[PDB]
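Worksheet for the structure shown next.
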Amino acid sequence: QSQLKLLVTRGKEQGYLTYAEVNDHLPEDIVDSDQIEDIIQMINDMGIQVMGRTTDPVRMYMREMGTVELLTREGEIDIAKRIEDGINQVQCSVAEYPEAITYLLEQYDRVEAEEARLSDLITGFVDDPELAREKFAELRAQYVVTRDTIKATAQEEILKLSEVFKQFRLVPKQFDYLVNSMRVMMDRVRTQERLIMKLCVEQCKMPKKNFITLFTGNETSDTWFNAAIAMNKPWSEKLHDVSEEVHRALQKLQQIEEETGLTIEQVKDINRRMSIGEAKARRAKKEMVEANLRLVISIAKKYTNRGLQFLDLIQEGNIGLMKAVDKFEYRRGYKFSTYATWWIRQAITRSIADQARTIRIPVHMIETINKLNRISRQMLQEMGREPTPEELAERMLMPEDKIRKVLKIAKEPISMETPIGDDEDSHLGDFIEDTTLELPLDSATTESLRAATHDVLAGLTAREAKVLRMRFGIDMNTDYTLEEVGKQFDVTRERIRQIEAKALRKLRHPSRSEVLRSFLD
Amino acid sequence: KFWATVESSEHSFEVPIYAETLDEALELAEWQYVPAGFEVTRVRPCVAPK
Amino acid sequence: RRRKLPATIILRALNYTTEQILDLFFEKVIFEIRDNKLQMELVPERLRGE
């Protein structure tokens, strides 16, 4: 029951505290400068020092993942089941979209027309170029049979269309683009819907209760528009003012029913269904990862000192675990533990191979270095001192002259702030000389040489000076070709080339040449 | 306020102690000083002709 | 240089109950209730400085 005594007690038992900790606990009556700055002196006379949540995320992450309940052998099957139920739902949602099929057919029309490759359009269906060329025709056939049924008999063929479209394993990029296209189309639908909506409720003064009444099921026709406004309602006669805008913007709304080959009613349903599926999927998968977060740490504890931080390792490893959850199928019976282990380890190793170096080197380089490091172990005490630098790669399958270069670039650069001898503020980089700088003496000699050469060029004839300056970059930008010189000089060719040699001779004699001679040091 | 003269260690100094009475100022000083191992020497009222 | 702890802890960590600790650094003054209203065993040297 004292504030000060608490401050000093912490600062006595520990002995040792920081400015902030002292500022945290201060007498009720001390808020100001001399009332603290002196209290420090008071404290720094006895027990002298001056300078839950522990911060460092190594803790917080460990605790936050420490919450998550470990799975059960059967629970994994539950979650994976939720996954299966989730995904293939959005796959079916894709298969029920006409533009999704037509896009595939058109892109394949581009494939056979040599405007693109197969690898970009497919990974193979349930599995050959010929088999592909045929199976694709099967798909096209099941499309062209359902295309003419648009007239209650079509719901039967649409099933089989979905079936054959589902048999295709699309390139992930393409599938992504398809889903994107669908959702974007939905966003357009919402553009028109909201535009029409705000011209009634937000402007024209009319309830959303009555607005959606005749809206659902048509929205394209004038049943809710031309057959409505005459109804003698308080919100009815107000609809005349904007009646132009809505009717003009309705065209695109019914145009979507053409482009997508689906009524506005159906579109929203399909895309919403797909959203539900996707959400379900991710919802299960995350839950799968969070349970296995421990394995990642257990693996990462091996790779600690390789030049990456602990949390970096566990995060890259977490990404690996995510990949494992994405590519895993419980139907194969493979234990998820021993499976995902390799994935996490792979992500870790592959990442360390990359970002642990100031100068990043290719993977095969790292491996090639590793092998040499291993060979140099066995011959260490075997040779009595160490194997000669030119005896390593003999056992390696390469020209063997690499050992030098490989041993050279591999060494990491030394910290420029590394303390050098004398233990003073002297640091390594402080002794790094600037070579790229042009010393002032030389920079002066250059100016003097400019003036000198100018003077020597002032002695020749006007045309000799002009042509000799033109042959070089003297007092001009971009020294000109011997033909160009003539082009500017009128008379051309072998003429100019002569004057050059005629100038040099006149400047060769130790009268005009003696001045700049000493520059030849 | 009241300036309380506290002396400890190698040297001394005065710290402001707010209170409604000289006696109260002394009590609030000691309660907020003595237990830390700091000696309470003097207590003075703040003058300041105004 | 670590944080301060009560000395007796280092004894308890050596597996010594409170009795054993008190049975080391302190002598014993025996009290007898023989007959009634106690009594005390007295070593004449104990009376020094009191």
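Chain A uses Swiss-Prot numbers throughout; the residues present, in order, are 6-56, 92-167, 213-236, 243-612.
According to its header, the structure was obtained by X-ray crystallography, 3.8 Å.
Each Cβ is built from the backbone N, Cα and C atoms, and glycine gets one as well.
Experimental mutagenesis at this site is recorded by Swiss-Prot as A:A553 to D, annotated: Disrupts the interaction with Escherichia phage lambda antitermination protein Q. The DSSP secondary structure for A:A553 (mutagenesis position) is helix. Annotation for A:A553 (mutagenesis position): no same-chain Cβ neighbours under 8 Å separated by at least 6 residues are found.
A:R596 (mutagenesis position) carries a helical DSSP state (H, G or I). Here the residue is the original one, but Swiss-Prot notes a mutagenesis experiment at this spot, A:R596 to D or E: 2-fold reduction in activation of class II Crp-dependent promoters.
Its Cβ taken as reference, A:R596 (mutagenesis position) is surrounded by 9 other Cβ atoms within 10 Å in the chains shown.
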